[PDB]
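Participant: Here you go, one structure.
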Amino acid sequence: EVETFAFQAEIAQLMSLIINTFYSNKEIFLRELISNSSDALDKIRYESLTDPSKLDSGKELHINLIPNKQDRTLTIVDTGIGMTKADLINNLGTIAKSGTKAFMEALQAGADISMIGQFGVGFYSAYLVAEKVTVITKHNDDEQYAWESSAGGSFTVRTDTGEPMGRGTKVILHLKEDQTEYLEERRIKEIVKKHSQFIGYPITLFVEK
Ligand SMILES: Cc1cccc(Oc2ccc(N)cn2)c1C
């Protein structure tokens, strides 16, 4: 059972701008997704200071980067607080609406795409390099869900029957055919070292077999 939803008009406009605009500095997608993972891990860490049982679904707080050349996917996994069904349908889009309006006003005033994180909508930079994005997430208070969008104005949500995650978020980037450089180890290492060197969680870059 798969539910299909329309993005709000403003978010569809931002995604289309990100996919169509000529912008060479695409590597900032990884900084934005890692930053999103680090915020999610801060949240579950804080909540567990006053409620240690919130870590029953997983004590480890980390980030894993997994390239897969056979599937042409780059996966960013965190064990953060994860996302509920309401987040995927309502809450994230509500905050992304005003962040998108501020971001697009700044772009006409001279700002550039690399500042997208300053407006809270850094996740959409994944469409600089991905033709489709799948998100598997599990929050302590809800079930495991799969979110997916190839842009074009819509996204889907379904209950995930795959491997149980425990807690956290998995962002699967189905890469465009001409962005496979972000599957190379030496390239991911360079981006992480340059943009995410001080993240206060262990970042493990997996190697391909
Ligand atoms: C994981 C994540 C974080 C922030 C935004 C985001 O996109 C979304 C998600 C849901 C709706 N309604 C609109 N944009 C995603 C997938």
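Following Swiss-Prot, chain A shows residues 16-224, kept in their order.
Looking at the header, which is where the method is noted, we find X-ray crystallography, 2.1 Å.
Cβ coordinates come from backbone N, Cα and C, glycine included.
So Swiss-Prot lists the following for this protein:
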- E47 to A: Strong ATP-binding. Strong interaction with HSF1, HIF1A, ERBB2, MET, KEAP1 and RHOBTB2. No effect on interaction with TSC1 (MUTAGEN)
- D93 to A: Impaired ATP-binding. Strong interaction with HIF1A, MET, KEAP1 and RHOBTB2. Loss of interaction with HSF1 and ERBB2. Los of interaction with TSC1 (MUTAGEN)
- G97 to D: Abolishes ATPase activity (MUTAGEN)
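Tell me about the setting of these features in this model.
Facilitator: Around the Cβ of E47 (mutagenesis position), the same chain contributes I131, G132, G137, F138, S140, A141, each under 8 angstroms and 6 or more positions distant in sequence.
In the three-state DSSP classification, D93 (mutagenesis position) falls within a strand.
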Participant: Per DSSP, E47 (mutagenesis position) is which: helix, strand or coil?
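Facilitator: DSSP assigns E47 (mutagenesis position) to helix.
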Participant: In sequence order, which same-chain residues at least six apart have a C-beta under 8 angstroms from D93 (mutagenesis position)?
Facilitator: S52, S53, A55, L56, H77, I78, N79, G183, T184, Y216
Participant: Going along the chain, which residues six or more apart from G97 (mutagenesis position) have their CB under 8 A from its CB?
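Facilitator: Those within reach of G97 (mutagenesis position), by Cβ under 8 Å and sequence separation of 6 or more, are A55, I59, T152, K153, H154, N155, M180, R182, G183, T184.
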